Number of protein chains: 2
Amino acid sequence: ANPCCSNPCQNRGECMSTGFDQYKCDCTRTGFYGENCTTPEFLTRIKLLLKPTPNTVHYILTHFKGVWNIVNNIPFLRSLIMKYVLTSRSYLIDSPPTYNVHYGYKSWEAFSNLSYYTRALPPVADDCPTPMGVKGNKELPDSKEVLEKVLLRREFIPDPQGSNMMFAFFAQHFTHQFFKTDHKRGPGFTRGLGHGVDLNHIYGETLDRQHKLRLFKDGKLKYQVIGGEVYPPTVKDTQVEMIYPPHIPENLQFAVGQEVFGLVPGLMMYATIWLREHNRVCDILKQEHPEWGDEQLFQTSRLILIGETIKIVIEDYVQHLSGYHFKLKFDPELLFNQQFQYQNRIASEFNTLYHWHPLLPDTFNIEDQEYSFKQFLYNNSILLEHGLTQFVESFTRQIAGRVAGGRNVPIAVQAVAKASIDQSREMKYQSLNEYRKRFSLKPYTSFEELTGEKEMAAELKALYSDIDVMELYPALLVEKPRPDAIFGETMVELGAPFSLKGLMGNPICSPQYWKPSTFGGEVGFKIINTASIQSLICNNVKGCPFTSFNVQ
Amino acid sequence: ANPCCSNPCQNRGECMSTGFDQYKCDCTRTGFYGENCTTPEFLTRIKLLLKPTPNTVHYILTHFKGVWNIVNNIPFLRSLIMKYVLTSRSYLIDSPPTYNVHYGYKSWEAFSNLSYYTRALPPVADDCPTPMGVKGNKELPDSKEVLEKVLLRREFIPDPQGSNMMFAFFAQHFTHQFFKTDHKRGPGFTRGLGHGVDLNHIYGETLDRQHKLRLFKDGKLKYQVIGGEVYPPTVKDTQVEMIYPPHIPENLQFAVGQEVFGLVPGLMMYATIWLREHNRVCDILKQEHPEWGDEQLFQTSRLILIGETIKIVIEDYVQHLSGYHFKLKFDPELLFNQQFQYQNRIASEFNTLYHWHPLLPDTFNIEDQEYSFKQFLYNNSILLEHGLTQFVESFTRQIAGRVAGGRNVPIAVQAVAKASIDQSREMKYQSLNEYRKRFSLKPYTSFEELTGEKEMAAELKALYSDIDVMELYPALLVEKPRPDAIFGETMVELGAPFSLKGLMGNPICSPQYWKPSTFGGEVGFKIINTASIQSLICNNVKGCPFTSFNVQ
Ligand code: HEM
Ligand code: HEM
Ligand SMILES: *[C@@H]1O[C@H](CO)[C@@H](O[C@@H]2O[C@H](CO)[C@@H](O)[C@H](O)[C@H]2NC(C)=O)[C@H](O)[C@H]1NC(C)=O
Ligand SMILES: *[C@@H]1O[C@H](CO)[C@@H](O[C@@H]2O[C@H](CO)[C@@H](O)[C@H](O)[C@H]2NC(C)=O)[C@H](O)[C@H]1NC(C)=O
Ligand SMILES: CCCCCCCCO[C@@H]1O[C@H](CO)[C@@H](O)[C@H](O)[C@H]1O
Ligand SMILES: CCCCCCCCO[C@@H]1O[C@H](CO)[C@@H](O)[C@H](O)[C@H]1O
Ligand SMILES: CCCCCCCCO[C@@H]1O[C@H](CO)[C@@H](O)[C@H](O)[C@H]1O
Ligand SMILES: CCCCCCCCO[C@@H]1O[C@H](CO)[C@@H](O)[C@H](O)[C@H]1O
Ligand SMILES: COc1ccc2cc([C@H](C)C(=O)O)ccc2c1
Ligand SMILES: COc1ccc2cc([C@H](C)C(=O)O)ccc2c1
Ligand SMILES: *[C@@H]1O[C@H](CO)[C@@H](O)[C@H](O)[C@H]1NC(C)=O
Ligand SMILES: *[C@@H]1O[C@H](CO)[C@@H](O)[C@H](O)[C@H]1NC(C)=O
Ligand SMILES: *[C@@H]1O[C@H](CO)[C@@H](O)[C@H](O)[C@H]1NC(C)=O
Ligand SMILES: *[C@H]1O[C@H](CO)[C@@H](O)[C@H](O)[C@H]1NC(C)=O
Ligand SMILES: [Cl-]
Ligand SMILES: [Cl-]
């Protein structure tokens, strides 16, 4: 019965009830006016005429490779373009943040309480007649039916962009520092109170956990040596709580910053690589600063690793998944003459869209072994048996699955996929098309337009009836991909703003931090500015195997 | 020991050790270069040449009233000047924040741990040969001797700016939402995790406390009615913890957001006024929104009261203490085309400088009574006996003491003033002159220059020996005042940056919050934009007595 249930205000106008059955739209700074903020100002009309579509911009970025090779070697132009990428994306994110699962209006509680994920769109109010507001049936379709018909994998569909298992596990490892759902409280709550790239998945969320993981000599993290190789220490040694099933013996209960990283050896591979990297940087800093104590060595190494992470995420990881011929750049100085907020709050919708389970293969192929999900999960003995070198060589060669395009979620994780649907509903997510509008995208007018195809589209129409009631999460996984691409339009145009804002919003990118002295001088600073996924592997994995996020 | 102990890097350059007995200065973005960041770039030379001193700017702002009267009535020019006041002041504050009591270098711990006050200047390292670094004697002078010789009141010295007890108690009430030292941890730690104007001193720091203070009908806060007058509810009724001696009568144990506010009736006066204001705003919003529930009424009223507070602080409180003929303005829109960070971390030095105990009179004069400190402390019966109307009338008439100029701290609070000195030392504060340099002020070259007189200067020279080892806090209280002013140069040039940044950094000032719908529509927004100390009192105090921050 909330008069704002229909989501009447357009173009980011805010709806407020003015009585039991009346509403008012606040069109402040939208560029539009009128009852529903749909009448454009003159300069807004000009902007809408000139603005190219995401599909047009994507086409330009993924063609003309010869022209981009030239542009990439003109620093002024590369800087200009990267600057526009950062600013245009970041403008789509509210900062300071606004809504959350419990607040569809701005409040001090929603602003101040860091235990909530924020919300890019407010929840559908509890008293609205339908799940999506006023459109659709009284109940959304059975999530098991949605899952089985259009999400579950029949035959494995490989990623045409050539993403590999190094990419899949990097995505999981990296994102799991800021997607840490507090299941005790609910799906709209997080345990990652840093709300970004703080490397708590290496160092621990709390000071007591950090201190249990630290050696307190030379800035270093605790470790063990097994057959001459460095691995994280044990739960027994450190008293650091981890999630393991009872059958895992004490010697295989590795303790790392993030309590869930014993789940799969792919996570423990990266946990081990980053642990080694921290201790490597400690050695470098000690060489430069014989006068420094353990605490400053530890803290400075952490800041360097934060920098390395952001560098690799932009110039290797995002570079790869983007598919662009343009060479992306990690350069905080690009924002120093721009309006930009050095802060971030993690959005629930960002968490939801990043459930990239179709990346996962049917089996995990290491050396000449093909491990099932059941064999792979909670099995660090696989890591010890093969070693990091073989893990990297094998993961670099193994292709990942396509995320968009439908029917590619492995059956082994069907319950996780269903949970993503169900939890979106619990959190009262607005529809796909509302989210499309929120990120300046044209609403889909049919299910065939969404999928680019007839079969799944017809299945969805029978389930949902109205395209305006289609849900965000399943839509991301069935969406028509870009040509030979891993993702469709909605994934990129939502994903990119959340991602780049989260990376550049870090305080190390602010002008008072982005200085050599922050990182122990020019040598420390250069570790950040020259970091890559290859360098990380080369320095910390025996033999310096070749690696990349693309299969060969 | 540490080669950075002498504070060699100038002009906000950062010092890093490069060995046991060698340092480097990082002059990045300072405008200077060379070993100590003292060689200016050409543009810096020009800016230095043209830039007027604070004393010259203060002169211009406090003279030429006829010209300012014209300026104040030309909106474009008033906006231009206020914009420059906000941006030039805020530029002096590091945001995101950097140092704290435990970290003299940037670290993730210092950035992320909200339990610390931040630091405008890093602490003097523990292994430095002297308290201030390398200058001065091995120990600072006896703090009791400094207190007695130059701080303690002989005869009451009234404020020549005419500040009254409404002003004094407003300062105390307002600032104690963000100065809440966690004495269990130490003077460098805070319990005010909002780090700004969140009105926790009305609503409680934690959700548990807030919920005990709330009525859960119509958005309102609980209250009691004594002699037909509204007062805060009791500790017994609410179960909220307050600090009171055990003998205080049950009905006089008033429970409010801030646990210390039973300390003096002056604080409880403002607590009662704001409580009434919250409930008054609830009534207004209920009339506008009969469809709204208790939670939205409560939250929206809180946001409105935050706005009212910022409005009153700038346009009444700061306006008064500034002494300027220019009419200051609370207008978030002034910053929308500027680079500005909507965040704040409370600085330890801001806490220290705001210990304005000389404001306090020898006795508290209400109606025909003159209460001693002993009679006034923890004595809410005084408030009940006289009533709010009489409190306002009396405190509007009673003059407060001068803060600068020396020898005006009442002996009744001598232990608090001594603690301010001792805790500054414990927190390893750098010297007055280092702080002056940090805020673009010229170092004092003698004690006579500091005080503008001979007697106190001579006592200080005998105690401290070197002007470069004079301490910040006692210096603020002995500094030569501006002509017929309450403060000297150092108080204004340090206080203003911290103050204005804390006010404008609030999320309600950000573009996504600063719109009518945030506050329940134009009716709510108007409450903020028309707020004043006179209207606060008129709306909530029987008989609408005249009030002001200056004696008439
Ligand atoms: C390696 C095999 C994997 C397994 C066995 C697995 C399993 C799971 C499970 C059981 C959950 C909890 C779901 C719930 O709350 O009910 C989860 C959450 C999640 N997964 Fe995976 N997953 C895997 C790989 C990946 C990959 C490659 C990604 C790509 C980024 C990913 C992204 C996520 C995200 C973002 C969450 C939400 C985390 C949170 O909110 O705490 N997962 N996964
Ligand atoms: C009215 C009588 C007042 C009394 C009896 C009083 C007493 C005290 C006491 C006992 C403390 C705690 C000291 C400590 O534990 O280290 C304190 C702190 C403080 N006082 Fe006052 N004071 C009064 C008025 C004022 C006024 C008018 C101001 C003006 C702003 C003020 C500013 C402060 C500040 C900023 C603190 C530090 C708060 C914190 O960090 O927790 N006080 N005062
Ligand atoms: C942030 O919000 C959550 C949700 O309201 C708070 O968690 C609740 O706190 C209340 C009051 O203490 C408890 O009674 C509930 O059991 C908590 N859990 C819920 C409702 O999920 C949390 O306290 C808030 N955090 C802060 C810092 O205030
Ligand atoms: C913020 O920093 C303080 C100071 O280091 C932390 O408090 C300490 O916590 C450690 C580890 O639990 C204890 O050994 C000390 O007793 C505490 N010291 C003091 C002075 O209180 C605090 O835990 C940090 N807060 C957060 C959120 O990490
Ligand atoms: C020639 C390529 C220039 C690089 C800029 C493109 C980076 C992504 O630019 C995006 O394009 C979309 C459609 O115009 C907009 O909706 C987004 O706000 C914008 O960030
Ligand atoms: C005529 C003055 C109108 C402009 C208002 C200026 C408000 C105070 O401006 C201050 O002046 C100081 C001395 O120049 C500077 O050091 C500070 O950075 C600046 O904020
Ligand atoms: C356009 C008008 C410019 C006139 C500016 C008057 C400058 C007054 O400058 C003087 O500077 C001294 C600095 O120590 C202070 O002690 C004096 O109080 C102050 O009057
Ligand atoms: C309220 C005063 C309590 C402390 C006073 C004793 C400390 C001695 O301090 C002295 O006080 C004299 C009298 O004011 C001054 O003439 C001297 O300059 C000063 O050194
Ligand atoms: C989380 O998912 C994504 C998907 C696509 C992205 C594309 C881009 C490029 C650089 C872009 O078009 O902005 C960035 C981040 C992205 C994150
Ligand atoms: C906390 O103590 C102060 C003292 C002086 C101030 C002056 C000003 C004016 C407007 C200024 O010169 O900026 C603002 C705030 C101030 C706070
Ligand atoms: C505003 O939207 C409503 C429904 O959302 C529609 O009926 C109405 O016509 C719109 N008003 C205008 C003036 O366009
Ligand atoms: C764990 O992996 C090993 C190989 O390292 C494999 O032989 C074993 O079967 C796995 N454990 C389980 C429970 O499947
Ligand atoms: C408290 O105030 C009352 C007047 O309201 C006064 O008579 C009494 O002396 C005071 N109590 C104490 C303990 O000083
Ligand atoms: C700073 O370096 C200068 C060189 O210009 C040197 O003369 C001076 O001694 C240094 N600083 C100090 C602490 O004197
Ligand atoms: Cl990302
Ligand atoms: Cl202030």
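Chain A residue numbers are taken from Swiss-Prot; in order, the displayed residues are 18-569.
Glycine is no exception: its Cβ is also placed from the backbone N, Cα and C atoms.
According to Swiss-Prot, the protein carries these features:
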| type | residues | note |
| --- | --- | --- |
| DOMAIN | A:18-55 | domain 'EGF-like' |
| BINDING | A:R106, A:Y341 | substrate binding site |
| ACT_SITE | A:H193 | active site, proton acceptor |
| ACT_SITE | A:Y371 | active site, for cyclooxygenase activity |
| MUTAGEN | A:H374 to Y | Impairs peroxidase and cyclooxygenase activities toward 2-arachidonoyl glycerol |
| MUTAGEN | A:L517 to A, F, P or T | Slightly reduced activity |
| MUTAGEN | A:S565 to A | Decreases acetylation by SPHK1 |
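All features noted in Swiss-Prot, drawn onto the structure.
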residue : record                                   : DSSP class
A:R106  : substrate binding site                   : helix
A:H193  : active site, proton acceptor             : coil
A:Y341  : substrate binding site                   : coil
A:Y371  : active site, for cyclooxygenase activity : coil
A:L517  : mutagenesis position                     : helix
A:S565  : mutagenesis position                     : coil
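Each of the recorded positions A:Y341, A:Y371 was scored by the other Cβ atoms within 10 Å of its Cβ; the lowest score goes to A:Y341.
Helix, strand and coil content of the domain 'EGF-like' (A:18-55), in residues and according to DSSP, is 0 helix, 10 strand, 28 coil. When other Cβ atoms within 10 Å of the Cβ of A:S565 (mutagenesis position) are tallied across all protein chains shown, the result is 17.
Put simply, of the recorded positions A:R106, A:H193, A:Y341, the one whose Cα is nearest the Cα of A:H374 (mutagenesis position) is A:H193. Residues 61, 64, 121-122, 141-142, 144-146, 150-152, 447, 451, 454-455 of the same chain lie 6+ residues outside the domain 'EGF-like' (A:18-55) yet bring a C-beta within less than 8 angstroms of a C-beta in it. Considering only the recorded positions A:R106, A:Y341, A:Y371, A:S565, the residues lying within 10 A of A:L517 (mutagenesis position) on a C-alpha to C-alpha basis are A:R106.
Considering only the recorded positions A:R106, A:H193, A:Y341, A:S565, the residue whose Cα is spatially closest to the Cα of A:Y371 (active site, for cyclooxygenase activity) is A:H193.
On the backbone, the CA of A:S565 (mutagenesis position) and the CA of A:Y341 (substrate binding site) stand 16 Å apart. The local packing around A:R106 (substrate binding site), expressed as other Cβ atoms within 10 Å of its Cβ over all shown chains, amounts to 18. A:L517 (mutagenesis position) is surrounded by 22 other CB atoms, counting those within 10 A of its CB over all protein chains shown. Under 6 Å, Cβ to nearest atom of ligand 5: this is the test, and of the recorded positions A:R106, A:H193, A:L517, A:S565 it is passed by A:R106.
A:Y341 (substrate binding site) and the residue listed as 'active site, proton acceptor' have their C-alpha atoms 26 Å apart, to the nearest angstrom. A:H193 (active site, proton acceptor) and A:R106 (substrate binding site) are 22 Å apart (CA-CA, integer value). Taking a Cβ distance under 6 Å to any atom of ligand 1 as the criterion, the recorded positions A:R106, A:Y341, A:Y371, A:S565 reduce to A:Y371.
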